[PDB]
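> Before I ask anything, here is the structure I am working with.
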Amino acid sequence: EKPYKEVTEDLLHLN
Amino acid sequence: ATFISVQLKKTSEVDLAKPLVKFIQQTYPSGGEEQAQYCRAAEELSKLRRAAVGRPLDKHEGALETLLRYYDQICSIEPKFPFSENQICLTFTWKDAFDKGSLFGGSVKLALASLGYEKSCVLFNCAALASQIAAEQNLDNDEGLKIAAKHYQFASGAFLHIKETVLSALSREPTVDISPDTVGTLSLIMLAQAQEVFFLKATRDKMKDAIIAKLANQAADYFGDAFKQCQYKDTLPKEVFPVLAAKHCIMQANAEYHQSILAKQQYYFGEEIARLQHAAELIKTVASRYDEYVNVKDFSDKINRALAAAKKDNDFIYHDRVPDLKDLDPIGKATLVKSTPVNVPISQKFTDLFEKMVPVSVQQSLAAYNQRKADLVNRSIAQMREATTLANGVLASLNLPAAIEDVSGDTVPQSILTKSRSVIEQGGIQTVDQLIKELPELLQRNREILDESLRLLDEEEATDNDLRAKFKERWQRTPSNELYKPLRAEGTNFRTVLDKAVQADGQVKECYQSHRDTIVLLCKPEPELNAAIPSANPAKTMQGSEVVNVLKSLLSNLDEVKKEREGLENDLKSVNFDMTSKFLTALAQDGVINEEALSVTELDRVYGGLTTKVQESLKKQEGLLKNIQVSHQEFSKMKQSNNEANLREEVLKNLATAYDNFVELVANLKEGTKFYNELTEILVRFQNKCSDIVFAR
């Protein structure tokens, strides 16, 4: 529900 | 002096380092000290394999230790690399020692990417080499006897170990030589020959004939069983079978011969003769049938003399009846030998190159534990934030606690003033405005990095294609296009994230422009803020009323509930347990690691007080919200509805909502910015990969 939640999750996945 | 020995297996050289170093770096810090030692171990390791298996064959204890060391090291590696799944593919190619095959041909080979297969072949060569060193010993010498005994027993144990492990170690069927039955037979041959050596020691030491007969008979029993196994299944080299048959007979004869001396010494002159005759027959048969393999002339003379002498005395003096063989008692048996167990280290002065390296099983459990620790911590934290968000939204919708602090509708209620000052201190609207302004600039920075990265690939590829088109013969390489597909697959993912980030931005932006005005108001100096807040009449039902005190206590408690959430979230994040020891203990104490039950158990101990308190917050808030909801609607009857008070209430409600909005916005924006900043670090790495690869070309 927080705008950057999903995008932040995708980042960890890679980093 | 004919003893059986086994020839060494052949293997093709393979690159040991490569798949090892590949994994090594994948799992550790670039330039990090890990590589410093580990990669240097995997290097020295490959040189070992070549040394232990590539070399021409040298019957030197040095050469045998190198092979033993290699078996040790190879074993010591199994837990510390992920061979099992086999995505780690290094292939081992060995040939049959005996050129034996179930199908008709000359030689059969087998390459397998199973460390179990490698291990068996190395041990086999260890056994085979040991058997050759034993067969060469000088048995007229105490040292030769010690060395021969030790090696035959080693070989026997190594072969038998191969028998017991070989099939579990291998998916598919083994080459013949290392097949359970072949190595079981070899194991027994080796043991028989060790027993033989002890029979020779006994002889050389002039031990009693009773002992010598039993030692020799035990050897016979070993060689005889080995013979039987070979009798209907020809999987060993051609000279083995006849030699076993010869040695079986020679050891029987030795047993008879020494037992006859015992008979003689007891005045059993008939038995003496019967046994010497059995011995003569055995040795006679050997002399003519296996002269190709053994020399029994001296033994045959000795027997003959003993028999002629014995027949003389008996025929003239004793006149003792000679028994039939079937009527004699068994000669007993005494074994002095054992298959030596293989327990690594089997090499002298061993040192595991990778002793420091951490067992794969434990890292699989440490990673697992963290996916569990994250889930526990994130879950509880989110539960708490969503709850706080929910309750702030409820209090605003009710004009609480403003309504209870607003005794005179003339002035800024204290909670609004506190919130105003809080926001002003945090920089006010400028704070938000700034973060919003540079959002598009952080996006742009990242797009640019991604774009420049992909352009590198495109440009080089373009020349690569030209060069191949004009110089077909001279430009023959894997096409850049092919090589670059992986990195471009990253590219497209990065691009997918950026597309989402843009949408996250548009959402926060729209939400910010939808609340900017009221936040601007919130941040006014107090007199100007008061002047923009419509006044209304007060009601003395404010001073002392019951509903007010009830509501106030509910509100105070709810406040304590949400302030407590701060310490809980921080305690959640500030703690951690390193689980390495708990896993290593489980692994050394036991054969296997079950992290699930372990992780769960430690998590519960480290985070259980907290997770419990978090759960209390939620249920406690629930109770509070129901109570204030009911108490307010009562407080509602008390108050009076007119357009003046209505207008004030609307502004107060909106001012509380503007505070929560400012809180959420700053947090969502700082989370947005962190994302863009971390994304820049990753894109900079990605850009390096593209540079590197375009310049290795």
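Note that chain B is numbered according to Swiss-Prot, with residues 2-698 shown in order.
The header says X-ray crystallography, 2.3 Å.
Cβ atoms are placed via backbone N, Cα and C, with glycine included.
These came from Swiss-Prot, pasted as-is:
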| type | residues | note |
| --- | --- | --- |
| MUTAGEN | B:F199 to D | Does not support cytokinesis; loss of normal midbody formation; loss of CHMP4A-, CHMP4B- and CHMP4C-binding in a yeast two-hybrid assay; no effect on localization to the midbody; abolishes rescue of PTAP-type L domain-deficient HIV-1 p6 |
| MUTAGEN | B:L216 to D | Abolishes interaction with CHMP4B and abolishes rescue of PTAP-type L domain-deficient HIV-1 p6 |
| MUTAGEN | B:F317 to A | Diminishes rescue of PTAP-type L domain-deficient HIV-1 p6 |
| MUTAGEN | B:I318 to A | Greatly diminishes rescue of PTAP-type L domain--deficient HIV-1 p6 |
| MUTAGEN | B:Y319 to F | No effect on rescue of PTAP-type L domain-deficient HIV-1 p6 |
| MUTAGEN | B:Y319 to A | Greatly diminishes rescue of PTAP-type L domain-deficient HIV-1 p6 |
| MUTAGEN | B:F495 to D | Impairs rescue of PTAP-type L domain-deficient HIV-1 p6 |
| MUTAGEN | B:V498 to D | Reduces interaction with HIV-1 p6 and EIAV p9; abolishes rescue of PTAP-type L domain-deficient HIV-1 p6 |
| MUTAGEN | B:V509 to D | Abolishes interaction with HIV-1 p6; impairs rescue of PTAP-type L domain-deficient HIV-1 p6 |
| MUTAGEN | B:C512 to A | No effect on interaction with HIV-1 p6; impairs rescue of PTAP-type L domain-deficient HIV-1 p6 |
| MUTAGEN | B:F676 to D | Abolishes interaction with HIV-1 p6 and EIAV p9; abolishes rescue of PTAP-type L domain-deficient HIV-1 p6; no effect on cytokinesis, nor on midbody formation |
| MUTAGEN | B:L680 to D | Impairs rescue of PTAP-type L domain-deficient HIV-1 p6 |
| MUTAGEN | B:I683 to D | Reduces interaction with HIV-1 p6 and EIAV p9; abolishes rescue of PTAP-type L domain-deficient HIV-1 p6 |
| MUTAGEN | B:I683 to A | No effect on interaction with HIV-1 p6 |
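Walk me through the surroundings of each of these features.
There are 21 other Cβ atoms within 10 Å of the Cβ belonging to B:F199 (mutagenesis position).
Other C-beta atoms found within 10 angstroms of the C-beta of B:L216 (mutagenesis position) number 28, with every protein chain shown included.
The Cβ of B:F317 (mutagenesis position) lies under 8 Å from the Cβ of no residue that is in the same chain and 6 or more residues away along the sequence.
The Cβ of B:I318 (mutagenesis position) has no same-chain neighbour under 8 Å that is 6 or more residues away in sequence. Under DSSP, B:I318 (mutagenesis position) is assigned to a helix (H, G or I) in the three-state scheme.
A simple way to gauge crowding: the CB of B:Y319 (mutagenesis position) has 15 other CB atoms within 10 angstroms, across all the protein chains here.
Under the three-state DSSP scheme, B:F495 (mutagenesis position) falls in the helix class.
Counting Cβ atoms from all protein chains shown, B:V498 (mutagenesis position) has 21 others lying within 10 Å of its own Cβ.
B:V509 (mutagenesis position) carries a helical DSSP state (H, G or I). The number of other Cβ atoms within 10 Å of the Cβ belonging to B:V509 (mutagenesis position), over all protein chains shown, comes to 23.
Packing around B:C512 (mutagenesis position) is summarised by its Cβ count: 15 other Cβ atoms lie within 10 angstroms of its Cβ, all protein chains included.
A 10 Å cutoff on Cβ-Cβ distances gives B:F676 (mutagenesis position) a total of 22 other Cβ atoms nearby, all chains included.
The Cβ of B:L680 (mutagenesis position) has 26 other Cβ atoms within 10 Å, all protein chains considered. In this structure, B:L680 (mutagenesis position) is part of a helix by DSSP.
Sequence-distant neighbours of B:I683 (mutagenesis position) (same chain, 6+ residues apart, CB-CB distance under 8 A): none.
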> Go through the mutagenesis positions B:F199, B:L216, B:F317, B:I318, B:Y319 for me and flag any whose C-beta is under 8 angstroms from a C-beta on chain A.
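Correct list: none.
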> Are there residues of the same chain, six or more positions away from B:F495 (mutagenesis position), whose CB falls under 8 angstroms from its CB, and which are they?
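Listed in sequence order, they are B:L451, B:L684, B:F687.
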> Which one is it, among the mutagenesis positions B:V509, B:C512, B:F676, B:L680, that lies nearest to B:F199 (mutagenesis position) by Cα separation?
B:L680
> Cα-Cα, whole number of Å: B:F676 (mutagenesis position) versus B:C512 (mutagenesis position)?
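Spelling it out, the Cα of B:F676 (mutagenesis position) and the Cα of B:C512 (mutagenesis position) are 19 Å apart.
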